[PDB]
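**Student:** Please see the structure below; I have some questions.
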Amino acid sequence: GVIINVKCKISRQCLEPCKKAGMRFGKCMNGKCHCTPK
């Protein structure tokens, strides 16, 4: 589990860097981004 405290706006804009790192999941909850490692 890897949470990051960034003002996100679209789940797709946090999905890109979460893929770059290598995450199985890329989800934003209106506020902060929550990605899960693969």
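Heads up, header says this was done by solution NMR.
Quick reminder: no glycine exception, Cβ is built from N, Cα and C everywhere.
Take a look at what Swiss-Prot says about it:
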| type | residues | note |
| --- | --- | --- |
| MUTAGEN | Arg12 to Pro | Loss of activity; when associated with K-16 and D-20 |
| MUTAGEN | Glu16 to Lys | No change in activity. 1 to 2-fold increase in activity on Kv1.1/KCNA1, Kv1.2/KCNA2 and Kv1.3/KCNA3 without affecting activity on KCa3.1/KCNMA1; when associated with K-20. Loss of activity; when associated with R-12 and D-20. Loss of activity; when associated with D-20 and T-36 |
| MUTAGEN | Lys20 to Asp | 3-fold reduction of activity. 1 to 2-fold increase in activity on Kv1.1/KCNA1, Kv1.2/KCNA2 and Kv1.3/KCNA3 without affecting activity on KCa3.1/KCNMA1; when associated with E-16. Loss of activity; when associated with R-12 and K-16. Loss of activity; when associated with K-16 and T-36 |
| MUTAGEN | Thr36 to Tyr | Loss of activity; when associated with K-16 and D-20 |
**Student:** Calculate the distance in Å between the alpha carbons (Cα) of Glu16 (mutagenesis position) and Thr36 (mutagenesis position), and round it to a whole number.
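**Tutor:** Spelling it out, the Cα of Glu16 (mutagenesis position) and the Cα of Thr36 (mutagenesis position) are 13 Å apart.
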**Student:** Specify the count of other C-beta atoms within 10 Å of the C-beta of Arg12 (mutagenesis position).
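**Tutor:** The answer is 10.
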**Student:** For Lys20 (mutagenesis position), what is the secondary structure by DSSP, using just helix, strand and coil?
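**Tutor:** It is helical.
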**Student:** How many neighbouring Cβ atoms, not counting its own, are there within 10 Å of the Cβ of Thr36 (mutagenesis position)?
**Tutor:** 13
**Student:** Sort out the sequence-distant neighbours of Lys20 (mutagenesis position) for me: same chain, 6+ apart, CB within less than 8 Å of its CB, listed by position.
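**Tutor:** Result: none.
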**Student:** So if I draw a 10 Å sphere around the Cβ of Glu16 (mutagenesis position), how many other Cβ atoms end up inside it?
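**Tutor:** I get 9 for this one.
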**Student:** Quick one: what's DSSP say for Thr36 (mutagenesis position), helix, strand or coil?
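**Tutor:** DSSP call for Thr36 (mutagenesis position): strand.
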**Student:** Can you tell me the CA-to-CA distance separating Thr36 (mutagenesis position) and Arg12 (mutagenesis position), as a whole number of Å?
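**Tutor:** Cα of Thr36 (mutagenesis position) to Cα of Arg12 (mutagenesis position) measures 15 Å after rounding.
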